[PDB]
Amino acid sequence: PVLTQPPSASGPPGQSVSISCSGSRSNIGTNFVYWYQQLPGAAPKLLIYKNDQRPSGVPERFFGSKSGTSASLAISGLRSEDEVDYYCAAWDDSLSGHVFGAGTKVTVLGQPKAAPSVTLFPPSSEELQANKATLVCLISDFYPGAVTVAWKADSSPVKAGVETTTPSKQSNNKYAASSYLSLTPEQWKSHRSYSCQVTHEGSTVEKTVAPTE
Amino acid sequence: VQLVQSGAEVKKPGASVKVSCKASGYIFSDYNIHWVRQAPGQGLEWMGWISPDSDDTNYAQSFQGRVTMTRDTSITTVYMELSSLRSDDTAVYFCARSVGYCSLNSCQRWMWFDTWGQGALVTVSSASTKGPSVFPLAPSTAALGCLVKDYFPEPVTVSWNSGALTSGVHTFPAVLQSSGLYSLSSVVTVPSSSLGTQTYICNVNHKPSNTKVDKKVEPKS
Amino acid sequence: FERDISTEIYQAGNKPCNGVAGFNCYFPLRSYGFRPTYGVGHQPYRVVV
């Protein structure tokens, strides 16, 4: 069997939250449960070991315990400056090995939406000289993220391997995303108006840029 | 305690990769070392323990011959020789410090993973490497920028005005292309009064290819 | 003069335990710890009879 965990949790700051790790009889209870937490862009670190002794290097802030099939990690309050995933691990005689949980996102609890702005970059003649043509459009200055970008030639959508990158968080409290599309020069000049649209869960704009200048 | 090592180099599938982290500040005759990878969007997987005292290393249920290990007592650094890499190997490698010692299969419940630091990054790839053959990108307040394509591996650094401009420089994440390429996008913002008058260039440096291409963006004619 | 090996959790009372660790159900196997910090009275002796 595989130790499972909820994909994410929602806890506002100021009150305690807990994370559950469902398991089985042979993995939890009769065998100790460890809780790994990893920083973004850094190395992981054990949070609690043997479910009752706390490691040296952390103040008396967290709490962890096990109750039969499941184990609970009590997080007394939450700080908005640190949001770190929690991993669930145990031992099983059957798999005679270490098996790891799914992991959980913890988030704080709302802000109003922003006004997105989209730009379109047609290629220059240097790209078309080498018998190729690619198009890129970028969306920025929108909060929050989770946007989907699709291309449109104002008459019919085209699907020639359309891709959309995941949204990313910047340092100025805004989200950004970009879309790429590579074609052939003959289908590039088959149409004289290209655009891409964004889905801001209520806001949608069209960037009509002609491939002339 | 320290685990300072070097970043792992990209390898073709059907080849071998080596990751080794330095051990110092303690005697390397009591701590069995583990290897583990942080798979994205899910948990981790285990394959076996390495004991530096006797040849009594075992293997897990699902990892028989994919992983091979050799020990070393002169340098006190374990050596990793992976075989038959596939697409599910796309994860970072960290060497796991385990407290205590355990040989038989009823003592490992008491041990816990001690130290994580400065792990290696490993991604098997459709192509090991390749030099960029980029062309400048025409622009559309007004916005302009240059795109990078036909390059491997991630990442690359794009600087504008010889590094004198740092406001608004955001590295847009790339996408997994079918051909194996990527595309890092960097944009800057200028007023609409200057679009084809002031010269703007961007500098992209490539580490494994040692190529630095100084491309100047121009409007489409 | 007989050997015994087991892994089932021992129930000290009437609590039904079948894989879970209650407050009355304890694991019957407890391990040592052998470090040079410990003195003469807390070190392993290879006792053979």
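Chain C residue numbers are taken from Swiss-Prot; in order, the displayed residues are 464-512.
Header lists the method as electron microscopy, 4.2 Å.
Every residue, even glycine, has its Cβ placed from backbone N, Cα and C.
Noted in Swiss-Prot for the protein shown:
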MUTAGEN   C:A475 to V  Increased resistance to neutralizing antibodies
MUTAGEN   C:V483 to A  Increased resistance to neutralizing antibodies
MUTAGEN   C:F490 to L  Increased resistance to neutralizing antibodies and human covalescent sera neutralization
VARIANT   C:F486 to P  In strain: Omicron/XBB.1.5, Omicron/EG.5.1
VARIANT   C:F486 to V  In strain: Omicron/BA.4, Omicron/BA.5, Omicron/BQ.1.1
VARIANT   C:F490 to S  In strain: Lambda/C.37, Omicron/BQ.1.1, Omicron/XBB.1.5, Omicron/EG.5.1
VARIANT   C:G496 to S  In strain: Omicron/BA.1
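For the recorded positions C:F486, C:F490, the largest tally of other C-beta atoms within 10 A is found at C:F490. Neighbour counts were taken at the CB atom with a 10 A radius for the mutagenesis positions C:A475, C:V483; the maximum falls on C:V483.
A distance below 8 A between C-beta atoms marks C:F490 as the recorded positions from C:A475, C:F486, C:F490, C:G496 lying next to chain A. Of the recorded residues, C:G496 (variant position) and C:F490 (mutagenesis position) place their C-alpha atoms 17 Å from one another.
In this structure the C-alpha atoms belonging to C:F490 (mutagenesis position) and C:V483 (mutagenesis position) are separated by 10 Å.
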